[PDB]
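Chemist: Before I ask anything, here is the structure I am working with.
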Amino acid sequence: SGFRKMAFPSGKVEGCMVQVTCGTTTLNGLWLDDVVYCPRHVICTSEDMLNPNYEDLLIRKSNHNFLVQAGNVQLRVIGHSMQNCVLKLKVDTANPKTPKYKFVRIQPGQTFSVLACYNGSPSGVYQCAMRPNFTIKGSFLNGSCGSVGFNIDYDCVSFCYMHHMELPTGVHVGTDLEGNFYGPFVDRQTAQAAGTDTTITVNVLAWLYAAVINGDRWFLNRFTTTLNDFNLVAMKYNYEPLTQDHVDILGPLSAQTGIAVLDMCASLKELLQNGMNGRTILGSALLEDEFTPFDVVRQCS
Amino acid sequence: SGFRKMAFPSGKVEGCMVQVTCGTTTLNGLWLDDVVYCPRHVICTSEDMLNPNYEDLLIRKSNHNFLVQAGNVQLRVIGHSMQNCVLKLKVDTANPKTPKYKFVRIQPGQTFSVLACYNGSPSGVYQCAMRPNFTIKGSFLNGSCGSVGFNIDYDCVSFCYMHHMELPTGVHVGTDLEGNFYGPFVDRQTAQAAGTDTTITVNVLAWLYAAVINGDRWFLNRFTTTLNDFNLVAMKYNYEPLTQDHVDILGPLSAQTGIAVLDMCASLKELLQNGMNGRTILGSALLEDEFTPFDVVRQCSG
Ligand SMILES: *C(=N)[C@H](C[C@@H]1CCNC1=O)NC(=O)[C@@H]1[C@@H]2[C@H](CN1C(=O)[C@@H](NC(=O)C(F)(F)F)C(C)(C)C)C2(C)C
Ligand SMILES: *C(=N)[C@H](C[C@@H]1CCNC1=O)NC(=O)[C@@H]1[C@@H]2[C@H](CN1C(=O)[C@@H](NC(=O)C(F)(F)F)C(C)(C)C)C2(C)C
């Protein structure tokens, strides 16, 4: 029993972290085979960040302007190219700790583990949901850029995120491992806003199932709902509409507890219309939307 | 910015996790140098667990009755011994992935990272606080026994916890790496209760500093209080009394924010007296006590 926000073990990702310096800007790089991946803004001075022309900045940099360090050993850069908002530095040595890996683009609502790093040294590990407005609610300080988000399938590391900036609201933004930003963001020090955020409905349902598995039953009843009626109500509370694909993804949790998905939808509709009446669910006073059905299945089975 | 429940990177501990099997019971072991540490109930059947006489069960086991597997590498058990609730299995090979380490016994209020394992394989990492009643609010399924808790100081792993059992309330209990239970529990399948729990006051104050650092200032007021006046209110709401040692540990956060500890105590006193009125702090509708002053400084400065 118990239900906790849990990250994947970070070991295979720790063996890939390196320190990348260019002039007086130092950030983290991801060393996979003989290529180190990092945010391209490592080539910027504090001034350049206001309105950079990255092509003009990169032209002024030679391979010897990049100082890459793996622990205490310097890795010689023998080639360099820019792919969207990431820099790829070809190095003279292939990382012997390179695990099996793939680069993936995650979808809104999906979760990943973040290995927060400083000067190429892993510092912490936590779990994030990619918000519907393409922001994450992380914990990042100066020098944390180049820190990566990932998931693990048995022995394969799927890299889905690299950290680049923090928005005015305090939320965080970054790219996939091909340098393409998630969301309408640019790597420039200018005021940028994210869209209005919405609650991940399928994730709240997954969390209501984790609660029933753990013994919380006060919010259950024999009422039901059509998918359309639930959607008409949920969208008044800024919740995303539930689709058949979402219902299908909740199937294994529904089977495990014996509670039909549309019955849990009726309980959620009631929780939104009535509030929690001074009660808690899994020791929480708010409904939680940062656990996917997969996160609940992995912890409750 | 940001304040998240953060675990230590687990790689150093992942390299020490092994599968230990004795008969039909299988759980996790911690492989450091030529020794494997694991809960002693690995020598029990399900029936034995109801009322075990560990000494009579241990006497029936030989070195070859313990199957230890590191990945696919089978290790050879060349010695065995019981120390309190832990079994030590001497093996014929020193773990080359053994990090620099030490075994500590943590105090109530302190936090640690848990690497949850099943069949000797790491599954997930999370952060727990040792409650004042010596329980932890973890997440553990069958076969998780042997999973360990720890902290990391630069390159040295301080192992402080080994997982053994779950209480009827759904909370978790276990031992230090010497086999000594944290709390008044025994490794036997019989109804056992923990003491009444209390709120870790110093951790609530640390988390209030984390909130101000992050922009949350609505709860700040222009009042101050004394240590004694705060403690009269604390005892009424089942909060631990604040000591000078705890005030001294809040010093760095106090210096970073420019808010005196007794100015933050006045905000806490008002949150307890008036309640939170449905408002949130750091995205929480309830006061959080599972972050130490050390977890806050580590995350909000460096
Ligand atoms: C990477 N090392 C940092 C991570 C930041 C530092 C504070 N917390 C974080 O997550 N990245 C940056 O400093 C980037 C970098 C220039 C400025 N910047 C920002 O994150 C700024 N944000 C923005 O300009 C905004 F709002 F658009 F996201 C900052 C105000 C410093 C937080 C460049 C090249 C974008
Ligand atoms: C070790 N792999 C499990 C971990 C348990 C499984 C469910 N959640 C956990 O943390 N430990 C056990 O199975 C131990 C073990 C026998 C029974 N047991 C228990 O945890 C039971 N609890 C108790 O007996 C109690 F209340 F006293 F703590 C159980 C009811 C199965 C949860 C022994 C030898 C204590």
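Chain B is numbered as in Swiss-Prot; shown residues: 3264-3565, in order.
Determined by X-ray crystallography, 1.9 Å, according to the entry header.
A Cβ is built for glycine as well, from the same backbone N, Cα and C atoms used for every other residue.
Pasting the relevant annotations from Swiss-Prot:
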type	residues	note
ACT_SITE	B:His3304	active site, for 3CL-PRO activity
ACT_SITE	B:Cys3408	active site, nucleophile
VARIANT	B:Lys3353 to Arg	In strain: Beta/B.1.351
VARIANT	B:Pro3395 to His	In strain: Omicron/BA.1, Omicron/BA.2, Omicron/BA.2.12.1, Omicron/BA.2.75, Omicron/BA.4, Omicron/BA.5, Omicron/BQ.1.1, Omicron/XBB.1.5, Omicron/EG.5.1
VARIANT	B:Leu3468 to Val	In strain: Zeta/P.2
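Show me how these features fit into the structure around them.
Modeler: A helical conformation is recorded for B:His3304 (active site, for 3CL-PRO activity) in the three-state DSSP classification.
When secondary structure is read from DSSP and collapsed to three states, B:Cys3408 (active site, nucleophile) falls in the coil class. B:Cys3408 (active site, nucleophile) is surrounded by 24 other CB atoms, counting those within 10 A of its CB over all protein chains shown.
Cβ neighbour count for B:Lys3353 (variant position): 15 (other Cβ atoms within 10 Å of its Cβ, all protein chains included). In the three-state DSSP reading, B:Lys3353 (variant position) counts as strand.
Residues within less than 8 Å, Cβ to Cβ, of B:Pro3395 (variant position) and separated from it by at least 6 positions along the same chain comprise B:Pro3371, B:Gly3372, B:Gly3458, B:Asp3460, B:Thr3461, B:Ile3463, B:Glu3503.
There are 27 other CB atoms within 10 A of the CB of B:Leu3468 (variant position), with all protein chains counted. DSSP classifies B:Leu3468 (variant position) as helix under the three-state reduction.
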Chemist: Identify, in sequence order, the residues in the chain of B:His3304 (active site, for 3CL-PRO activity) that are 6 or more apart from it along the sequence and have a CB within less than 8 Å of its CB; answer 'none' if there are none.
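Modeler: Within the chain, B:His3304 (active site, for 3CL-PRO activity) has Cβ neighbours under 8 Å at B:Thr3288, B:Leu3290, B:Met3312, B:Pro3315, B:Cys3408, B:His3427, B:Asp3450.
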Chemist: Roughly how many Å lie between the Cα atoms of B:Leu3468 (variant position) and B:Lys3353 (variant position), rounded to a whole value?
Modeler: 45
Chemist: For a Cβ distance below 6 Å to any atom of ligand 2, name the recorded positions from B:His3304, B:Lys3353, B:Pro3395 that qualify, or say none.
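Modeler: B:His3304, by Cβ distance under 6 Å.
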